[PDB]
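Only one structure is covered here, and it is reproduced in the block below.
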Amino acid sequence: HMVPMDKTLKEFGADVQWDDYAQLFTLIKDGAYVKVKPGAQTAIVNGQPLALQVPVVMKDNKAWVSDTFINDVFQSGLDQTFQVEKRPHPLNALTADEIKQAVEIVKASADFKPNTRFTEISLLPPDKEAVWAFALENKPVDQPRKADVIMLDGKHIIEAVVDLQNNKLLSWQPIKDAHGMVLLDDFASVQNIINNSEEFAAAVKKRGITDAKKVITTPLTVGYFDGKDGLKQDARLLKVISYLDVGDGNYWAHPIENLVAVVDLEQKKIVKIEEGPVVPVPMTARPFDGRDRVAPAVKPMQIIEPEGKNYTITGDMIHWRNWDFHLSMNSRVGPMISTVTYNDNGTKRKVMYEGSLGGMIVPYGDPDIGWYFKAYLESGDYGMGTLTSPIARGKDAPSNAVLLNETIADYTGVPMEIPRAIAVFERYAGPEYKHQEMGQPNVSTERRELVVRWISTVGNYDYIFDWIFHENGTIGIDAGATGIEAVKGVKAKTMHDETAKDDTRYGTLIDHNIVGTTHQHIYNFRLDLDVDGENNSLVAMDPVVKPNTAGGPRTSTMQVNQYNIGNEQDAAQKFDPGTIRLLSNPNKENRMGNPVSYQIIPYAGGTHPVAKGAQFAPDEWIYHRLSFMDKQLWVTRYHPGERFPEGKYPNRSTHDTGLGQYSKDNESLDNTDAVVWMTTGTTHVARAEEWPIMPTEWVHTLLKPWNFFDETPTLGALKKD
Amino acid sequence: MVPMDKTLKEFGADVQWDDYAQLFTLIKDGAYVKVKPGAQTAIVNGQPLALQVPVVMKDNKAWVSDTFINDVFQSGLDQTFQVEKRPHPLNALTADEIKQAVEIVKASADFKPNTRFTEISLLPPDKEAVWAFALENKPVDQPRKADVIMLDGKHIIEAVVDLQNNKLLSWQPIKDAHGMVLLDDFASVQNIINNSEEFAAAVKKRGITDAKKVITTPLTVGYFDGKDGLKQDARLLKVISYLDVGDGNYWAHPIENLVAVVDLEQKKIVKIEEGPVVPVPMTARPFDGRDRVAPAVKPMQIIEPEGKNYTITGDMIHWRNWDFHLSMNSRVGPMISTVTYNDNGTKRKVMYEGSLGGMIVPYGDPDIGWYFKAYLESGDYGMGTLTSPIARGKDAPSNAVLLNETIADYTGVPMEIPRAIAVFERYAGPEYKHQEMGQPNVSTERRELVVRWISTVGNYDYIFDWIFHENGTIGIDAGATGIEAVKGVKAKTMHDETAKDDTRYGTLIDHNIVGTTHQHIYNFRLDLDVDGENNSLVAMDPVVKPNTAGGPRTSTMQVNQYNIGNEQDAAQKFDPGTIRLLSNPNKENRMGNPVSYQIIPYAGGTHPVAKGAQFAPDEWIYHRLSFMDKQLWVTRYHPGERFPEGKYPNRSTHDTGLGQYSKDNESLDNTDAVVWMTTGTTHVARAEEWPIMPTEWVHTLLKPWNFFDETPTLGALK
Ligand SMILES: [Ca+2]
Ligand SMILES: [Ca+2]
Ligand SMILES: [Ca+2]
Ligand SMILES: [Ca+2]
Ligand SMILES: [Cu+2]
Ligand SMILES: [Cu+2]
């Protein structure tokens, strides 16, 4: 018995193309590029013949395949994109089994309690030195695989460490005063609490809402204001902003302004309701899904790699032209790029031990009741890894991409497989270099970049991160921002209405009765670069115009002030794109005697206005609790437990436990293991072109080899000597 | 019959044979053809075509009729190019018009025997008539005219000819102007050096044993108010030399501290400057792969099997909601004109004309062979003339369409540049996306149309991309690659004695070779007409203000908005944290906001950014080119103000570019404005850029700002 080709292949996730003239089917799926003619006894997979006992059968124009076609073809082995790992990499994320194992260990402990939730279950970082000897020398890690289990017992956080090898509990430590991040059940809880509240229902009714069941709530962190917001620091609270569901698939376009409920999650009740002036709910339908639009006509455009990919994925290790790296997922920060090396003519040179998103913040600038406290710690308070958005094949990533699946732990301790969690794709990026000497044959080569892309959606905002490995040693890190804007309901319909001026003091009027409140997206990346080795120093090279003292007609010259940045405190700074900042290896030089280095560029450009620091007066608390928002470059001594720019438990934090703390002691950065942190962001002043849905806006950052090599890096293998 | 491979390859089409399907896939620019041996039909961009003569398979080689190419590629099924029955008024001079304009000036009694042509281009009808032709099909009713700038010896003459009526309209000698460098000046300089005993002598002293291996490079010398000892009236060129060692890269063998000054009318060296003798770096440093072997790679193709989404009618390009005209100029290259955005059936004005305005590459070493180095690339060398033909699949992606363009050479003879510009659509990530939790995802792909042009000037190769986004945004990026201009030095490593002094003005990129620090400063002249001719420049500076509304916050995020009323105020530094708009005060979108375009001179770059001119305000190059120290400029529209550096920048003594255009500080309120964006790089070299430099890019953007009433790509409402 057989099945219908088209339906089965689409279900499977493969692209199916029929060519009536050639009587040929082209099937595409990740690294597999297949050709199959109806009735043929053979098929082609990445340029290679594959025998078929059961040929594709074309009936009354319907094609049918055998029930094993999918596996016989796609898992044949002719697609060599994915290979089996022999010796398990020490940085491999916890498997579904280990996740279950770690949860059983803790649930067997005498102190564990039944409603306990899990904010994070991740592999406990094996020691850096052993992981590199494994990557570079293949030495086995002789330490037991362990896992960090962060639990939320009601509102109390407990940190445990389980030994997975020996299956035992190593520690159980309650962490006083820390608040846990927001977990998925919190969302349903806030909704129900709102729905059962008689007073809220009454507040909504006096705002024109008739059917209280149509109210959509959203749970937001409240921050910390030393009590001026009149909130008890010890309670587990969330503020609640609501919208009216009108059926256009976008409740975000119908804000109920000036109504804020404060919910205490352990008490399961609304403990406070702030109300302001009544503003009619914008009711116009504003769908962004295309339901009310005409589908244009566009001709097909496909990027194809008919013989397979240039990279190979073994376990979680990716090898691609001279680069080698390990890629894993973390429920809080998303992807982690590790043990990154560059093969230089046979020798693998270290470039970066571990790289990932650090954290990010989205601070709003309106003082009203529904906005003064909005300053979202996306990853820290919401868990971006858990909120990963599955890639939509050919739209969110190019058609020649390979989509990876990743597994992490959900809040109850159960393994969760996120489909299409990360896209990996090679891409043409113009000429690598070119020289057309006049009268001579031209010289040009193409530039290839290997992109690792991951998307996370937090409520209304969708963030995209691309880790870009250029064949020449360069590494780019870009962040894209799209989604739906958080808007303010207002009475003005046009800038000509009486309240226009005041309605738009904190934002642009992007639709009738709707204002896109100004805010910023500030991202921070934690990059543990190891420039050709562990011991590095921070070097400054500032281009300057100095008076000429060499004679001849010129009055000035272009020279450079070169100096080392010796400690953490002076390494914490603003970045002038006119200058050069390097992470050099004072122990190793290139062929010309210069220290092998990487130039750090926290600001390479963007399509939205740039944030030059957080837009807050120095006396605001969000400005105090968090220091990472004001400097674009930070450099700290390596430490296994310093990974978040906003600190480990930022929800209602009262003091900086992040980059402000990691550099507070101002340690020496001279010839030592350094860790680089880049902060870049946008200042978002809205426009009508961004509603109902926002076009993707991007920010770029770069890491370039500076005298790390001796010559143009992609010139090619030397034919002589 | 004729061999298929041979004929197709001669034609420039790519041929792929698939043995499994017994199918040939042939591709050329917008044609994507499929044909099986023996089939009575073929497919061209998804449509069936009857063949007179089937493809025949001989001794495993395919043969086709001798009319195959014509029948298949020119059958009409490839709709990329359409006939232009009514020529746009900005269409460049054709080869017949160039020849004709040349005859008209040659027929005048003032034409002198060996006159050369620095530029012969179209003298366009007025702006208004051109927009009425584009928007209402109204015929311009003026004769086709051309500007013919002549160089008689060293004297510049500007004439104007009427092509229809075949008559000379004007002949005006231009006093004090120095002409641009012409091709023949290249061979005169080498020849003059070759015959100079004094020069051969200096070269001998420097180690060179065979003076026939010396490669000259002619450079403009600027102006130093006489401090360089050069006569202002003489047509001069300075000459830097290199030794050819057979590695195909003379640039890697500088003959440091040797400069000859050649007087092109006298045809002789009029001064020789000599400094410390530095042995010429000799090690072979080829960049063409003669000494290399590339690693094998799996193939990648970008195909559009049903053809392109864009159409090219004459020079008019149509794509999506965009419409624009593309023409070529010998001096600045490509010109994008009559750009409009079709908003739900109505064409709205965006830009009347946009192009590179001018660029400069000034150096920062004070020494004898470098102090005067400040090349006006397009102005002194002619970037359009120097266009570098696109290497298909490499300088541009495999799904591009390459265009040929024609201009006049220095002797007035038409010259056709093959693959002078590439046009190509590309995938650029998700246009927008929203994955609401628990609901079906929403994502659309972003498509951009790029217009790419490459110009090579001596050792440096410049790439320009004019990028039209489907959503109305327009990007302009500039890439720099090529070979660096290096200084010979004695140090081999930073451990040698002179290393410190040898690197004061540049990095030691190779043994005995320093990449002298310099800047790359580009300027784009963009006559934007935001929804109409009359616009105003409005600033919007995001600022932190005290909260006066109550609640716990001490501050708020607000905007300081105010008009920039005059040219002087419009000439300014650009803070990427602020917003600058070119608004149409007479038109507004649905919410009542003035329709505008946000101008961003600085959207990023891969090399350090030029904060301004790395020159003290009293340097001559600083005074001659005010455009280099301000990233944004806005002037009132004037047909003869087109170059940021001025019309005749060779040995200029004062600013005749943007400095002169804004001089009068006129009003920019509600009038025809022209925006100029200056963007650049400060280039401190590295070993990774030798012997050949990895392309570095700079990015600029023009974004619709309340020009529309909602997301421009949602589509028309059902
Ligand atoms: Ca520290
Ligand atoms: Ca490090
Ligand atoms: Ca204008
Ligand atoms: Ca003016
Ligand atoms: Cu935003
Ligand atoms: Cu340069």
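Residues displayed in chain A correspond, in order, to Swiss-Prot positions 36-756.
Method of determination (from the header): X-ray crystallography, 2.2 Å.
From the backbone N, Cα and C atoms, a Cβ is placed for every residue, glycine too.
Over in Swiss-Prot, the protein carries these features:
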ACT_SITE  A:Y496  active site, schiff-base intermediate with substrate
BINDING   A:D563, A:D565, A:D708  Mn(2+) binding site
BINDING   A:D563, A:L564, A:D565, A:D708, A:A709  Ca(2+) 1 binding site
BINDING   A:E603, A:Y697, A:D700, A:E702, A:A709  Ca(2+) 2 binding site
VARIANT   A:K42 to E  In strain: W
VARIANT   A:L59 to I  In strain: W
Among the recorded positions A:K42, A:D563, A:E603, A:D708, the ones with a Cβ under 6 Å from any atom of ligand 2 are A:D563, A:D708
Listed recorded positions are A:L59, A:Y496, A:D563, A:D565, A:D708; which of them have CA atoms within 10 A of the CA of A:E702 (Ca(2+) 2 binding site)? none
Among A:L59, A:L564, A:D565 (the recorded positions), residues with Cβ under 8 Å to chain B, listed in sequence order: A:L59
For Mn(2+), what surrounds A:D563, A:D565, A:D708 with a Cβ no more than 8 Å from their Cβ centroid? A:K163, A:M387, A:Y388, A:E389, A:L564, A:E569, A:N571, A:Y673, A:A709, A:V710
How big is the gap, in Å, between the Cα of the residue listed as 'active site, schiff-base intermediate with substrate' and that of A:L564 (Ca(2+) 1 binding site), rounded to a whole number? 30
Just checking: which of A:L564, A:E603, A:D700 have a Cα that is within 10 Å of the Cα of A:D708 (Mn(2+) binding site), counting only these binding-site residues? A:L564
Tell me the Cβ neighbour count for A:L564 (Ca(2+) 1 binding site), meaning other Cβ atoms within 10 Å of its Cβ, over all protein chains shown. 23
By the count of other Cβ atoms within 10 Å, pick out the sparsest of the recorded positions A:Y496, A:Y697. A:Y496
Return only the integer: C-alpha distance in Å from A:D563 (Mn(2+) binding site) to A:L59 (variant position). 50
If you measure between the CA atoms of A:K42 (variant position) and A:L564 (Ca(2+) 1 binding site) and round to the nearest Å, you get 47
A:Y697 (Ca(2+) 2 binding site) - helix vs strand vs coil (DSSP): helix
Enumerate in sequence order the recorded positions A:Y496, A:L564, A:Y697, A:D700, A:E702 whose Cβ-atom distance to ligand 1 is under 6 angstroms. A:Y697, A:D700, A:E702
Rank aside, I only need the closest one: which of the recorded positions A:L59, A:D565, A:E603, A:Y697, A:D700 has its C-alpha nearest to that of A:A709 (Ca(2+) 1 binding site)? A:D565
In sequence order, which residues at least six apart in the same chain have a CB under 8 Å from the CB of A:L59 (variant position)? A:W53, A:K70, A:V71, A:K72
Reported as an integer number of Å, what is the Cα distance between A:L564 (Ca(2+) 1 binding site) and A:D700 (Ca(2+) 2 binding site)? 21
Distance from A:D565 (Mn(2+) binding site) back to A:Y697 (Ca(2+) 2 binding site), taken between C-alpha atoms, in Å: 19
So around the Ca(2+) 2 site, A:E603, A:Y697, A:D700, A:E702, A:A709 aside, which residues have their CB within 8 A of the centroid of those CB atoms? A:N602, A:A606, A:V670, A:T671, A:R672, A:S698, A:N701, A:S703, A:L704
Among A:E603, A:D708, the one of these binding-site residues whose Cβ has the fewest neighbouring Cβ atoms within 10 Å: A:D708
